[PDB]
Protein chains: 2
Amino acid sequence: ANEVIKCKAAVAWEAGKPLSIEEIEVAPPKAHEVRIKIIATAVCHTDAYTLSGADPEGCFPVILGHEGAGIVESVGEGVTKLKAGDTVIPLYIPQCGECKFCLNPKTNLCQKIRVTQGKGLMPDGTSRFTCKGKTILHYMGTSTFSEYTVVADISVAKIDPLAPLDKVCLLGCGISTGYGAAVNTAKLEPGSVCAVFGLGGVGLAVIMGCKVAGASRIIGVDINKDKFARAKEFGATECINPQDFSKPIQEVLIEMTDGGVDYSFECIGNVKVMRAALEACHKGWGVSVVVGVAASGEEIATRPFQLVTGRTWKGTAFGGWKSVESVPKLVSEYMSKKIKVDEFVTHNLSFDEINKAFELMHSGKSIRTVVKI
Amino acid sequence: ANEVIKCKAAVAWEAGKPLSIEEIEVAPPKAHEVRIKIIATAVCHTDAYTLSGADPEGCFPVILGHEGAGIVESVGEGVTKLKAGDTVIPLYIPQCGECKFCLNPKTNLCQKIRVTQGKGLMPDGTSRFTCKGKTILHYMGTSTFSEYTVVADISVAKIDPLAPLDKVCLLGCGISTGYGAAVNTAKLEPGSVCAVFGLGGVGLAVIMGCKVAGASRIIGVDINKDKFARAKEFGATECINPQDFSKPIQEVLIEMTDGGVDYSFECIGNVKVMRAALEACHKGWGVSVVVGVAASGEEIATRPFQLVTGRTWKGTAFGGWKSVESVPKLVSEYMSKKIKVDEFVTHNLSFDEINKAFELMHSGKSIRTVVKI
Ligand SMILES: NC(=O)c1ccc[n+]([C@@H]2O[C@H](COP(=O)([O-])OP(=O)(O)OC[C@H]3O[C@@H](n4cnc5c(N)ncnc54)[C@H](O)[C@@H]3O)[C@@H](O)[C@H]2O)c1
Ligand SMILES: NC(=O)c1ccc[n+]([C@@H]2O[C@H](COP(=O)([O-])OP(=O)(O)OC[C@H]3O[C@@H](n4cnc5c(N)ncnc54)[C@H](O)[C@@H]3O)[C@@H](O)[C@H]2O)c1
Ligand SMILES: [K+]
Ligand SMILES: [K+]
Ligand SMILES: [Zn+2]
Ligand SMILES: [Zn+2]
Ligand SMILES: [Zn+2]
Ligand SMILES: [Zn+2]
């Protein structure tokens, strides 16, 4: 049978504090649940935001982490698609394949377990984590900051057994999102003129996608010029820093492209830049995709004239990929060398040093740091 | 040769004043211009806006009117596609067929003569209108409030010689716009659930378009319940008055459609309703099209979350129809009874009574008033 597992996990006892390396207890999988041995997990600003406690719906204590890759340790009752030994990637965006969202080809927003997941609980309404006699909450349905985690069976992507887990763990977030933003949401045509605001892992993935789609011009935008070199390696035809111009960035872009770009992607989470991104789009057919996640309460704005004259405002969640069926295919595209993953890894750390990943982010020197479990 | 024509015209000497029936002079067409005898003209909210004095780009004295139908009286040098006697409809959205916009299948916003047209002048930079020794400006490149007008040769649609002009003049604006918003901009699929905000001529045309596209549900929304009866005749499956509910209209719509509509159309020009229209759209795939023209300076807003979770914000100008090639086909759709036109006419007046159209308009008792020249 599946017995309780005692392992290590990085616990966030409270907001605004460093993660704590603790010894925790991980209950066996219940019906339709999967316990996964996490081999590698990445860290990104999403975890840091929740950690800062700025997230109104963020609760503690909790085990963060949403970019993981590992191996199925055991499955609960009724699980037949997965088995111990299967190579997998936990997904914060599940795919039950039965709800109205999963059945609609235009979205990937499965709502099957959203409510419980939002409360850091499994579908049955409880947590599988405990530490020092206290219940510890799950996070984004994945909690990859643990040697072992339990997730809903519909939050699992079975992938190629040969995939390097210390790499593909990044397909659990940034890469897949940016890439999909370009090919699924925007669906840009060959020859398209693009602008990408924010050159972090998400922006680079968008550039990668724009290149795959055959974009003619890809203009990278970031206030941190250190991001430019890698952006060009990914395919950006040129990069500009808004700080080097006195006019609003959208005016600069409009001037550089004789009217504006065909497609723009905001990968920062700044509502003022989102507006700029929209207005930087060419009249008549310009399309702007919001990828960044703005702070709660903030809102975007513009004059309706912008839309009436042809521009379209869109958004994306996890690049629009129906998670369970897409992630494996994304892993295969990486294996076949169609897309990149390795190039996103800027730093590597051991589990005990996980907190260093946060310092790296606050230094502005990282795309994606990989932490070895 | 082509002589100066002395005729009557409804002149707007100044903002905030009613139109004046004056004796004017209409110069002969210069190179690439067409002089048209206006047989019928309608009046719509656009004209009134300029007349009010609120339009920041409105100048006087000027001859308004952009919804007309007539007969070519004579053509200027270099014109071979058109000849005296041809049945036509003046277009405020031209189609030179050569510029970047005309060449692009995704837009209908020809920019060839925009500059001069915005100044109420012909392409050569001058006006063909004079009255009591003063130059009178052109309006929207059409100036249909005159027995005779002169337009750029690229601002003309040659139509079916059998079309009743006291009817098809309406295809010069409202009907074509609303209809196109549904079939060109939204391109809704059969079975779609739609919501239409504003049940005037534009909203009714949208409904007509939704019905032609095979929508399963068409929910009309207007604060004036007198608009409901005609909306249902056009195909609205039901009509609701936001004033009858205590919660935001978007919540009402979400509730009655189990998540929101597939497509919504704002046909009012109210930025608050535009937001509601966007938020009334179903998560994951909802699309909202802004058709209404908000007062300059006003802005639309919402939380990026709405877009990130799948909703798309669009706009439309003249229903996205490439004017010159489309209008004739729309007249044919009317002639073959595919679309309606007659049903939009609520009142008829003689030229001398033109000002009553504005009164009818503001009283809220009209869809479209047709003025017989
Ligand atoms: N939609 C989704 O499914 C989804 C998924 C993952 C992440 N995201 C969001 O994507 C965004 C980017 O993720 P990331 O990992 O790349 O973060 P990141 O911090 O590493 O990258 C942000 C980049 O934007 C740059 N930037 C900041 N302000 C700027 C400005 N005013 N102008 C130009 N550049 C500016 C930053 O310097 C940095 O290079 C975040 O908002 C993240 O929450 C969305
Ligand atoms: N995009 C274009 O190319 C284009 C072309 C023509 C007209 N328009 C714009 O379309 C809009 C509508 O034109 P129209 O001729 O049908 O105008 P209309 O005034 O006759 O119809 C507007 C309707 O909206 C209703 N309404 C007003 N406030 C409302 C509210 N709060 N909630 C629900 N309904 C409300 C009014 O009762 C009226 O029935 C105007 O803004 C016009 O300028 C745009
Ligand atoms: K596209
Ligand atoms: K569509
Ligand atoms: Zn991440
Ligand atoms: Zn589902
Ligand atoms: Zn009109
Ligand atoms: Zn043109």
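Following Swiss-Prot, chain B residues are numbered 2-374, in order.
Note that Cβ sites are derived from N, Cα and C of the backbone, with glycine treated the same way.
Listed in Swiss-Prot for this protein:
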BINDING   B:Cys45, B:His67, B:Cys174  Zn(2+) 1 binding site
BINDING   B:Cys97, B:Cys100, B:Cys103, B:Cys111  Zn(2+) 2 binding site
MUTAGEN   B:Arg115 to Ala or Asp  Loss of FDH activity and loss of activation by fatty acids
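Everything Swiss-Prot records as a feature, shown here on the structure.
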residue: B:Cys45; record: Zn(2+) 1 binding site; DSSP class: coil
residue: B:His67; record: Zn(2+) 1 binding site; DSSP class: coil
residue: B:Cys97; record: Zn(2+) 2 binding site; DSSP class: coil
residue: B:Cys103; record: Zn(2+) 2 binding site; DSSP class: helix
residue: B:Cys111; record: Zn(2+) 2 binding site; DSSP class: coil
residue: B:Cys174; record: Zn(2+) 1 binding site; DSSP class: coil
B:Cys45 (Zn(2+) 1 binding site): tally of other CB atoms within 10 A of its CB: 24
Number of other Cβ atoms within 10 Å of the Cβ of B:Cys97 (Zn(2+) 2 binding site) across all protein chains: 17
Pairwise CA distance, B:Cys45 (Zn(2+) 1 binding site) versus B:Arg115 (mutagenesis position), rounded so that it is a whole Å: 21
Listed binding-site residues with Cβ under 6 Å from ligand 2, out of B:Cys97, B:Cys103, B:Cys174: B:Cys174
Neighbourhood of B:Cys100 (Zn(2+) 2 binding site), C-beta criterion under 8 angstroms, separation at least six: B:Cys111, B:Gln112, B:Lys113
Separation of alpha carbons, B:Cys103 (Zn(2+) 2 binding site) and B:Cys174 (Zn(2+) 1 binding site) (Å): 19
For the recorded positions B:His67, B:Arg115, the one whose C-beta sees the most other C-beta atoms within 10 angstroms: B:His67
C-alpha spacing of B:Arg115 (mutagenesis position) relative to B:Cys97 (Zn(2+) 2 binding site), in angstrom: 11
Additional residues around Zn(2+) 1, ordered along the sequence, whose Cβ is within 8 Å of the centroid of B:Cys45, B:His67, B:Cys174: B:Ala43, B:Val44, B:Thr47, B:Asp48, B:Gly66, B:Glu68, B:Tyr93, B:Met141, B:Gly173, B:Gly175
Count of other CB atoms lying within 10 Å of the CB belonging to B:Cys103 (Zn(2+) 2 binding site): 22
Shell of the Zn(2+) 2 site beyond B:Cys97, B:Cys100, B:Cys103, B:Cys111, same chain only (C-beta within 8 angstroms of their C-beta centre): B:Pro95, B:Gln96, B:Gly98, B:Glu99, B:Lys101, B:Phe102, B:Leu104, B:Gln112, B:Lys113, B:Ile155
